[PDB]
2 protein chains.
Amino acid sequence: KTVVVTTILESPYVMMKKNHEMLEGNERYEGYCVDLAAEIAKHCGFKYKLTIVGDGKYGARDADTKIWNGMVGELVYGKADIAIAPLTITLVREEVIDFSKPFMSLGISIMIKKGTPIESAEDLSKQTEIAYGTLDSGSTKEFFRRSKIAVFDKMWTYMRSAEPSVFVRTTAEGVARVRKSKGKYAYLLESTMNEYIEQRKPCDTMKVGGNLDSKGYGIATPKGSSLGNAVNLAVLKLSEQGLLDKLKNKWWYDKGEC
Amino acid sequence: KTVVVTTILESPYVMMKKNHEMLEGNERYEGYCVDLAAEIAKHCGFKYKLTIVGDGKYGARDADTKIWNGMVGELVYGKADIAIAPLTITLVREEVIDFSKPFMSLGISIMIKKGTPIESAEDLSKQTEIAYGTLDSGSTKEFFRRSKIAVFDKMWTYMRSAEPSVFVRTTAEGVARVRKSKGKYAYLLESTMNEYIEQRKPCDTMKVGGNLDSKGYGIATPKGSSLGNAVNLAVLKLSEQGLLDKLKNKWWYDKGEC
Ligand SMILES: NC(=O)CN1CCCC1=O
Ligand SMILES: NC(=O)CN1CCCC1=O
Ligand SMILES: NC(=O)CN1CCCC1=O
Ligand SMILES: NC(=O)CN1CCCC1=O
Ligand SMILES: N[C@@H](CCC(=O)O)C(=O)O
Ligand SMILES: N[C@@H](CCC(=O)O)C(=O)O
Ligand SMILES: [Zn+2]
Ligand SMILES: [Zn+2]
Ligand SMILES: [Zn+2]
């Protein structure tokens, strides 16, 4: 049987290739997670089809219906067999799906347009001129929603009520908002994506401050899946081979333009 | 049943209190892992007893006898229920014990005496004047033994045949050797321990270069243990609440001496 893999279009994890129109199936895509999927499948010995998550989301639980959306939902409701994406290992997700040991470390970070007078999260929290937000239906938004840290709690109070809305539907929308806003919008996103974007033309954004937290991405499977054990061992093996480091260099710094 | 916890005397994870001979049971010890153990136990709702691993080792499998030593062995052979220590998540260990998601990120790093003319592993590998080694029966030694990367295998070829032995039995032994060798010994050890020592008097050592790899410490349980699930959720909860960050600040930097 062919394993259905859910993933998400997010650079440089999964991107449409330049010449995709004349390519078919898995071939249409390239990126870190596309390379990772291929080695996972080889080591675990399965065939697979990459599918882009229908609703374009990572995954959160609707507070009223309790229904999961995004890639998490696809796993939970049996629409996909595995998710290979920059999907953050969190407590609420671990309660409903299984994660491999992390294949990448990261933390929440701040993206500004170059020249913006912001140096830290505390800086953002102490002013009103510069608006800031995060991605909808992701782990970053939940981080701020839940934080008991005075700075982050204060930021959340501001974000949850801001007008117009400071939240975005995709990372691309967030980055575009930063770029178009003349330094009046800052974007809270994962350090991995931040570091990638900082090295791509037009080279007008910057990661500022340290990471706000430390966590990891994992490969996710439905709870009790026959795949979970093999996938976990494969991640550890690839880590120890140095393959994960190699892929990181290939997609982040070999592809730098600035 | 009172949960038997195996750990290791390694600063600042587990250290004897000043007045330990007048104290009883868990109260004899202090440190990052002693603090973390108390929190894990409270969140999972179990009573526990801290015990120091008899052989003072982390854990490796003897190639001849095939017997696991150290903390790993305590779990494999049923002498302890859980290990709470700076125990690295590795593939060969994961094949015989279970790990939680990591509670700390780290990588192999280089410790030099200040002023030593070394900036990288590449530097080390290309010279002979300065000796270098690692801890016995640990994940760092196995990293070099198993590596297929040219620089690291060149280093392994040197270390395995160096005389006198460049390997040490404890982290403290390694650090003392650096401090006493007038710049002629460099020590390969995890960035966490390197960072801690750098902040301790006499303030004569330094971490140089980037990390050689990226991995994590996990809380370990015997394979298939019923504690595994609860412990993993507790680590993720404490991570998200920021407890782990607070503990690292407390034991590394708040106490800094340099
Ligand atoms: N982004 C990364 O390189 C993650 N890696 C690399 C090696 C091991 C690991 O967890
Ligand atoms: N208080 C902290 O040090 C928080 N940090 C810094 C780096 C990563 C992380 O979680
Ligand atoms: N290793 C991870 O993916 C996340 N981390 C890093 C340190 C502590 C933690 O929970
Ligand atoms: N090729 C690399 O970037 C290797 N590194 C650097 C830091 C951590 C790690 O595994
Ligand atoms: N990696 C995140 C998405 C990006 C973000 O929330 O900043 C997740 O799994 O939800
Ligand atoms: N954390 C390591 C010990 C220290 C080292 O090997 O550098 C282990 O679990 O083996
Ligand atoms: Zn097209
Ligand atoms: Zn491979
Ligand atoms: Zn709703």
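Don't overthink the numbers, they just go from 1 along the chain as shown.
Note that Cβ sites are derived from N, Cα and C of the backbone, with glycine treated the same way.
According to Swiss-Prot, the L-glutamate binding site annotation covers A:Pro86, A:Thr88, A:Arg93, A:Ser139, A:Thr140, A:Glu190. In the shown protein chains, 24 other C-beta atoms lie within 10 A of the C-beta of A:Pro86 (L-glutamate binding site). Classification of A:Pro86 (L-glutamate binding site) by DSSP places it in coil, neither helical nor stranded.
Under the heading of mutagenesis, Swiss-Prot lists A:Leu91 to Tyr (Swiss-Prot position 504) and annotates it as follows: Promotes dimerization. Strongly reduced desensitization. All chains included, 19 other C-beta atoms sit within 10 angstroms of the C-beta of A:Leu91 (mutagenesis position).
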Neighbourhood of A:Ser139 (L-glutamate binding site), C-beta criterion under 8 angstroms, separation at least six: A:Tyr58, A:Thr88, A:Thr90, A:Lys215
Residues flanking the L-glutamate site, with Cβ no more than 8 Å from the Cβ centroid of A:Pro86, A:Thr88, A:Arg93, A:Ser139, A:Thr140, A:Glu190 and excluding those residues themselves: A:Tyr58, A:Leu87, A:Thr90, A:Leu106, A:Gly138, A:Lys215, A:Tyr217
Close in space, distant in sequence - A:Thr140 (L-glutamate binding site), Cβ under 8 Å, 6 or more apart: A:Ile108, A:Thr134, A:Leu188, A:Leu189, A:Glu190
Under 8 Å by Cβ from A:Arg93 (L-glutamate binding site), same chain, sequence gap 6 or more: A:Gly59, A:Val72, A:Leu87, A:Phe99, A:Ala220
L-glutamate binding residues A:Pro86, A:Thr88, A:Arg93, A:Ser139, A:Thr140, A:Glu190: largest Cα-Cα distance, in Å and rounded to whole number: 18
Proximity to chain B among recorded positions A:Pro86, A:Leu91, A:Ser139, A:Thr140, where any Cβ pair is under 8 Å: A:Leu91
